[PDB]
Number of protein chains: 2
Amino acid sequence: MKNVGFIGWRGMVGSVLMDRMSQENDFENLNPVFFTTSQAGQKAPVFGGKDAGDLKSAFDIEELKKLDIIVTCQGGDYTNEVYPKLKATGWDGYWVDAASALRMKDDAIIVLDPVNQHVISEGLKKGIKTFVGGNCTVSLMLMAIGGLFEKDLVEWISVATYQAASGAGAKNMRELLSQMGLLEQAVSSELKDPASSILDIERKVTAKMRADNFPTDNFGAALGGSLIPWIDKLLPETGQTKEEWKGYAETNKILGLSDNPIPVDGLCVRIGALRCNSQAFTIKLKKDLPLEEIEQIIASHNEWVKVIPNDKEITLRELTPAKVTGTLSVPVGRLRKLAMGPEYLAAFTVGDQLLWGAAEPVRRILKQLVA
Amino acid sequence: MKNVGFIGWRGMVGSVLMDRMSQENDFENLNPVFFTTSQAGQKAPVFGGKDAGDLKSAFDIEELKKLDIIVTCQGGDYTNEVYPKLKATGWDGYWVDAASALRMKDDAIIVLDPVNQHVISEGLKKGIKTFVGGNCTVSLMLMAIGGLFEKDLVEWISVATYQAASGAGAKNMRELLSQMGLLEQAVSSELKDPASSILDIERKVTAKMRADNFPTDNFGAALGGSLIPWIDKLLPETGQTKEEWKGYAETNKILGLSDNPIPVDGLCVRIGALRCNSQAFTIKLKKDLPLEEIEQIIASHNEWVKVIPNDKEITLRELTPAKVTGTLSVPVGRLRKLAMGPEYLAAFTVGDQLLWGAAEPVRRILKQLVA
Ligand SMILES: NC(=O)c1ccc[n+]([C@@H]2O[C@H](COP(=O)([O-])OP(=O)(O)OC[C@H]3O[C@@H](n4cnc5c(N)ncnc54)[C@H](OP(=O)(O)O)[C@@H]3O)[C@@H](O)[C@H]2O)c1
Ligand SMILES: NC(=O)c1ccc[n+]([C@@H]2O[C@H](COP(=O)([O-])OP(=O)(O)OC[C@H]3O[C@@H](n4cnc5c(N)ncnc54)[C@H](OP(=O)(O)O)[C@@H]3O)[C@@H](O)[C@H]2O)c1
Ligand SMILES: C[As](C)(=O)[O-]
Ligand SMILES: C[As](C)(=O)[O-]
């Protein structure tokens, strides 16, 4: 069986990949070899009921060179380090990555098979050996409205995101939780007392949120009870942040439309959600079609997207992070025409950023590479 | 000196108004009369160092009929009951309302004087006697980009909101806070153990958020750690919620363009913030102007709007609910041209929903009416 190496299997994304792989018995048709950046020699974990020897150093090129496929969830720093060194040896195996590091490489293909399988297979024949997961937000967007691009109905998409703390890292999720606790703690008794003044409570919660002893070390500002309309670094040439820039760059590379690119732009905002990224869309369509047809085109693209009817009770129950968290479902709703015209479509979607937005496309390309 | 009655002065919006009036000495040039729907006969609040006798009944038409101006923050059900009975007596004084009830009536003007003083002035001369504050998000939007409408540069605006808990009520803010506390408490110990599993932490928080005992009666769903992409009731004829519908309806009546409406549409989403409504805009301009000119036009409209440089550090410091809560500042940043073209402009704004979104416009028209 093909020898597959796993790097970053212990991380947050890695842990999700391991769990998903165990659920689908992905360890059956492959020989697993586990690496580490801090536990070399130690006893390798037990997945798929198998027993790898001891953890090998993720930096041992000779060891890696023996592998047919490398699946990494370690991070960009690691990849930019080892990858060039491994290729420099002549190694011709496959490199499956969850980090963005190699996404825009001329010899790398961004994978999201339920959306761009043709691009993938084509790359495979062509000799492409590097496959990278796409930006979580772009991935979730395409899993929700892929049918529209599939039908070549999209002229341009305007996006406003509602991104979870989890997308920034495990330490960021923990900071959000700490902030939420401190906010309630600041007015614990006042909340219990029905006679208390709501303005008195707000004043106290706002003061705590602005206090020096309020944990903001990771976001650079309060997230719980607030929001941050800026994610990643600035791009001086356009004014977009790197997260916003990915919409255009990655959507078109995933779909293979670099020759006739579709404008995808907007604002990415971080909010107090744990691990589900939500998005509001203003989709300018190339033609005016019945809303019911639009819905079917969307719902039939893949089996994970789930159209949520534009009803209050149903929306509150199905189109929220609280509902989607930990599932492979990609609900999209609030679908209707906008006032600008019949070609303007409104849509809101929610999706788990660690599954389709991270571990799932990786787990899937791997399965396709092996048995 | 004019006789002015105050209704709903005890609630959340009413309290902020009383606060602002006390700070601005708005009671000096008027004779205050306080009413109540539940505490008639009890001592009135002594704002402005002035002392009214006892609370009068807000349902006493004979007492109301004696006033020159009635200022109410009581609510739509109150107004819909009393306004008709009072006007039926032939009463011809001024009615200033914070509730949406009379907003779309032809004998009423939606007031936001920094934006439509001309409408207010024309209406007064025409005989209009009813002034109503506009929807909070619409008001906050115009305070931010009124300069573009002032120059007739706006073709249409696509909106995505991030609305706070207080926008729905004092009960809802309290529920949000209680929810936040419960979420952290579910993993209090794990959070202080730096070696604990993040996925274990998230599964526990999510489980709590999904527990029947999780307090969700006010929102009908979890808000803390999540979001609710639905505000108000559904309008079957367009697919919009009443909240979303107001963008087109109120923006245009405020601007006096109900005859030739500028399309303003989008999605209104509730998030876990206490009292600031934020909005992401995609503005289709009529002309292709340099970014710097657009900024000058936006900044020059009024003294409260504040253009925030498209810089990360400044944005995290100035463009957030944490910074603007309790202030009259209306920051607008992330200004840049979008990928769709040089006529497409992006912008993100944040504003306190209880000030410019509620009490401030009311407070201002009252001052105009009393002198
Ligand atoms: N966060 C998201 O929502 C998201 C979404 C899509 C893609 N990604 C990307 O996926 C890659 C990995 O992200 P991540 O958030 O999974 O990184 P992470 O949680 O920090 O894990 C990465 C590595 O940190 C090391 N580590 C040190 N202490 C650890 C501990 N106590 N528990 C677990 N691991 C520990 C592990 O390496 P050793 O075992 O060798 O020590 C682990 O492989 C990044 O490139 C990221 O950008 C993230
Ligand atoms: N919340 C916002 O951010 C916002 C923004 C824009 C517009 N508005 C609108 O402004 C109007 C009032 O909203 P609101 O949020 O201020 O309503 P509220 O807080 O419920 O106050 C309304 C009334 O409820 C009664 N009440 C019962 N128990 C009370 C208590 N424990 N404390 C204070 N009052 C109590 C009071 O009437 P009595 O004293 O007669 O008993 C009070 O005047 C509504 O039409 C609302 O839609 C609200
Ligand atoms: C969240 As990314 C750095 O994998 O585009
Ligand atoms: C903020 As309203 C409910 O008076 O449109």
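The backbone N, Cα and C atoms fix where each Cβ goes, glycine too.
Summarising the annotation, Swiss-Prot assigns NADP(+) binding site to B:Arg10, B:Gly11, B:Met12, B:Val13, B:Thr37, B:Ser38, B:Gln74, B:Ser166, B:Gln353. Take the CB of B:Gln353 (NADP(+) binding site) and look out to 10 A: across all protein chains shown you find 27 other CB atoms.
Swiss-Prot lists B:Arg103 to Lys among its mutagenesis entries, and the accompanying note reads: 2-fold increase in affinity for ASA, 23-fold decrease in affinity for phosphate, and 275-fold decrease in activity. The DSSP secondary structure for B:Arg103 (mutagenesis position) is coil.
Counting only residues at least six positions away in the same chain, the Cβ atoms of B:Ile110, B:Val132, B:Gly134, B:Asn135, B:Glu250, B:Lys253 sit under 8 Å from the Cβ of B:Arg103 (mutagenesis position). Record note (Swiss-Prot), mutagenesis B:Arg103 to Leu: 7-fold increase in affinity for ASA, 150-fold decrease in affinity for phosphate, and 1400-fold decrease in activity. The unchanged residue is displayed.
Counting every protein chain shown, 25 other Cβ atoms lie within 10 Å of the Cβ of B:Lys246 (mutagenesis position). Here Swiss-Prot flags B:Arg103, B:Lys246 as phosphate binding site.
DSSP assigns B:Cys136 (active site, acyl-thioester intermediate) to a helical segment in the three-state reduction. Contacts of B:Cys136 (active site, acyl-thioester intermediate) defined by a Cβ separation under 8 A and a same-chain sequence distance of 6+ are given as B:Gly167, B:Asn277, B:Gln353, B:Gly357, B:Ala358, in order along the sequence. Among the features that Swiss-Prot reports, active site, acyl-thioester intermediate is placed at B:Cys136, with the record citing experimental evidence.
Feature annotation from Swiss-Prot assigns substrate binding site to B:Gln163, B:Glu243, B:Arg270. Counted within 10 Å of its Cβ, the other Cβ atoms near B:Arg270 (mutagenesis position) come to 26, all protein chains included.
Taking all protein chains in view, 24 other C-beta atoms sit within 10 angstroms of the C-beta of B:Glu243 (mutagenesis position). The annotation that Swiss-Prot gives for the mutagenesis experiment B:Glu243 to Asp reads: No change in affinity for ASA and 82-fold decrease in activity.
For the recorded site, B:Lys246 (mutagenesis position), the DSSP three-state label reads helix. A mutagenesis experiment is reported in Swiss-Prot for this position, B:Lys246 to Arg, and the note states: 2-fold increase in affinity for ASA, nearly no change in affinity for phosphate, and 30-fold decrease in activity.
B:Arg270 to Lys appears in Swiss-Prot as a published mutagenesis result, with the remark: 2-fold decrease in affinity for ASA and 825-fold decrease in activity.
You'll find the Cα of B:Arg270 (mutagenesis position) roughly 5 Å from the Cα of B:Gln163 (substrate binding site). The secondary structure of B:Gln163 (substrate binding site), as reduced to three states from DSSP, is extended strand. Looking at B:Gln74 (NADP(+) binding site) and B:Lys246 (mutagenesis position), their Cα atoms lie 21 Å from each other. Residues B:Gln163, B:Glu243, B:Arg270 are recorded as binding substrate; their most distant pair of Cα atoms lies 11 Å apart.
Under the three-state DSSP scheme, B:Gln74 (NADP(+) binding site) falls in the coil class. Applying an under-8 Å Cβ distance to chain A, the recorded positions B:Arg10, B:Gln74, B:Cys136, B:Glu243, B:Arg270 reduce to an empty list. Proximity to ligand 4 at the level of Cβ atoms, with a cut-off under 6 angstroms, picks out B:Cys136 from the recorded positions B:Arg10, B:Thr37, B:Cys136, B:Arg270. With a cut-off of 6 Å between Cβ and the nearest atom of ligand 2, the recorded positions B:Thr37, B:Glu243, B:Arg270 reduce to B:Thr37.
Mapped onto three states, the DSSP output places B:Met12 (NADP(+) binding site) in helix.
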